[PDB]
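Working notes for the structure below.
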Amino acid sequence: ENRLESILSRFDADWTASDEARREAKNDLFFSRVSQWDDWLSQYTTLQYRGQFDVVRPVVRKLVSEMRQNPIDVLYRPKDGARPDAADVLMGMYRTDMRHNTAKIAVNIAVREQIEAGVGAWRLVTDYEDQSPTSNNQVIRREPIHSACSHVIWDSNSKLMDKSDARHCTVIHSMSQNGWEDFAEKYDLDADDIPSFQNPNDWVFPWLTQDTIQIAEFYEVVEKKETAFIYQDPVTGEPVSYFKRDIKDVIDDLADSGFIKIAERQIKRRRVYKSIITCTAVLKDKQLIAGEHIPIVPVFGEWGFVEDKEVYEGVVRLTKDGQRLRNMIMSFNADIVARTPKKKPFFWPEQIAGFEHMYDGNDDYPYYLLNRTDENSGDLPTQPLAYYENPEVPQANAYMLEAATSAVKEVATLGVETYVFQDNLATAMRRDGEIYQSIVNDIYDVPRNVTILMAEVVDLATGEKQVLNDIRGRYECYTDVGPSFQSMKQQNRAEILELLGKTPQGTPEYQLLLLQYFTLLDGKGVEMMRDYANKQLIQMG
Amino acid sequence: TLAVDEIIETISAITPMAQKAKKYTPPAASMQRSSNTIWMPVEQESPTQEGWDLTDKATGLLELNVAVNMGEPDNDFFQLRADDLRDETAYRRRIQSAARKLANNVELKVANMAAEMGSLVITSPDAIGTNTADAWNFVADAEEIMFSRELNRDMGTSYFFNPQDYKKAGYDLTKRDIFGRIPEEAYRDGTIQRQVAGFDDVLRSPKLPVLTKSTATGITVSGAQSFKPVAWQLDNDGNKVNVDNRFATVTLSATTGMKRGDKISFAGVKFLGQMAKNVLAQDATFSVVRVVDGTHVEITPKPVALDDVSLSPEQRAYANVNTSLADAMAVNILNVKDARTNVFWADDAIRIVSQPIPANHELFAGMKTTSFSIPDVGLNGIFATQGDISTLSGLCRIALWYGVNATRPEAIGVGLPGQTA
């Protein structure tokens, strides 16, 4: 019955369900980032030679560079039957608050983890900004998740690559002592009560230890029918707003402004609640957060289910055996080169007694002298001089090093090209667009376009807080994948250039060239050129 | 042989006492050149005189103090070797179990210090399962003895049961022939209530000690003695050195059978009201903290007498007992049977003074040292590793430095049921 008990039951079920895949992914990360000698006893006792001759890393680097040269980002397009510019405001907001360095860094981190381990992720959080807000004194930012394979535990009963059907998800935060102090200060926790949680990392292969602090955030989704109010907009049309969104703040301020309630309908929607949890207690219970979806976006490589067991893979899992074999063979051969007697003659001491300074290595004599006689045996027995055999790399070592390297090269071919990985990243970006649209409709001031201008219908309560009013005509645009532009001006420039590429040299070519000059940056010369283009475009009507 | 490395967990320990006890971390350089001790003043008490003519009768000022120090580090020094393969996963298992055992040790010494420096003693002549609602009676007796003495309980109060008596209290609740909300909770879960008889935090602790009976008997105060509230005194060189206020050394006829933790009471002396100095009807209880010599002991409530004529008025302002010792008073021993303890305290009485071990310095090269946060208890130690190629081995050491201090022993108590015969 305990809320803590239910949260821990769900978390433990998911943690035990995702055990093999997390271990393999952590193995891939450690193999491809720290070292390929995944061992502790041999390299800490009876120290031998352990080289590291990589053949997999250049492959990983090439894949990362290929996925870096082709950026992908959300692109909102109007729905069918909606106004042709229904996605302009949403696209502008998205390009405003996703142009920052943190968004690009989060996407790059997720992509690299997708290539190496098999899964990555990022998060979409909301903050309050006064200096440069995207809207409503609020900003939406994208934050990275490092080692998502072990730090993000998903609902076990999800069979979708983008995890849209996850009813809950737990994210484990490991932070320094100062990080914990700042986390508690920001979240109104008790900084003196040091928290604990199931440690995600493993820090095996000692690497000293991991002085950290673990807490968890548990997001859950509740889909239910809740009350909505149908009003009569004093300007025009009938707007629909949710009862919970205006429950107390402006439930009478709408009537004061002039809205008259017409009907009351019950509409089914999703809500997301975050809980800060530790292994023994709950800290924040069900803090409602903006949006209809869990704000965590996962990115996958080769993903599937074998027998109700999720399996994901990158490019490193199948090269490990061959790479380890190549490293071992090269270490053995290096041992052979070092600890081996080299080619020198075999003598009896009586053969060179008294002539030892000739064979030391100097070149001061024209020949080598040998003894001929023994007083008891008469003469030195005849036998051709023997020399210690030269060191040799065995045919086994040579053949197997070549075969191991060839096998690694054969298996480290992602595709023929990273098309499938970029398509999985496109799926992740479509989920990102959906989540961002929901959070925008929740916290941002979205104006409506009327064909009679953009109208913002808002009001402020008695506590000086402004309550945003979003009508139910919100999902007017869907999500596609497009090039990553830093601003709507850049997007329009790209569109104009693309159209000009296919337009032949008629009159629309002149039209589009003048448009390109209109939508350019400003200096002095480019200023005069853009002013001339404006004059021409205005004068031709 | 086939083998799997899933651990079969066998221990689940819990730390309420060291979680509730506040952690104090004074500045390290000051402790280093002050010998790891620091003094705190004690809330001031004023004397009062009524009359019109008060010539020459002006008092002085007296403000007492107590000292908090630390002990010696507790370690997990274990050597690393080759041995077998699973040594390297038993390595991480050993680190985790070491941190867990260190937390347990902090708890054990917190509970033992509370149970051995707790001045207030609430005895019962029978067990807790005998009469109805007598677990509530026991908790209420604790609360009432804290209330009558006018002790400070602003930051909170706590009452820890041992599991046997907790189960007996729950049994008392569930045998009630009526189910409301408290009996239903005590039935479905074992919990009696989170707050009982006034205390705002009632728990159970599995690490509470057992206070063995003291065979001492026929012991009387030897010589009339008077103990005076002082703030400092001169050493042989004339330097004024500070005096800790929670300790009095008394001379008895013979200290045969007593030991640190014994609860005694002098025949005739009664508690006071501290602030109002009204005589209570409850006998004053003391706890011995050290047996020095064969005829002396150290008891933690310093018995400042109200009727002591040799005290200055400002010193009498600190009186907590109505009568001094009288060379013949019997020394009754309160603990007469072996019994597991229930322990209550005002939440600010026990603290844990913590200091760092700067082994991360440059002066320690060759060894690798990190900080080591312990969960449960809010403490920090160091984890140090040193590899020795000479035997081609290595050493690992987890060191935690702290000290448990009872600043107000008069606020810590103990509950002893079944003290018959």
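Here chain A follows Swiss-Prot, giving residues 5-420, 445-480, 492-580 in order.
Per the header of the entry, the method used was electron microscopy, 3.1 Å.
Placed from the backbone N, Cα and C atoms, the Cβ positions cover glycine too.
Sequence-distant contacts (6 or more apart, same chain, Cβ under 8 Å) of A:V64 (mutagenesis position) comprise A:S36, A:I119, A:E120, A:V319, A:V320. The secondary structure of A:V64 (mutagenesis position), as reduced to three states from DSSP, is helical. Annotation of the published mutagenesis A:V64 to A, T or M in Swiss-Prot: Overpackaging; the original residue is retained in the structure shown.
Annotation of the published mutagenesis A:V303 to A, T, M or Y in Swiss-Prot: Overpackaging; the original residue is retained in the structure shown. When secondary structure is read from DSSP and collapsed to three states, A:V303 (mutagenesis position) falls in the strand class.
Its Cβ taken as reference, A:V303 (mutagenesis position) is surrounded by 29 other Cβ atoms within 10 Å in the chains shown.
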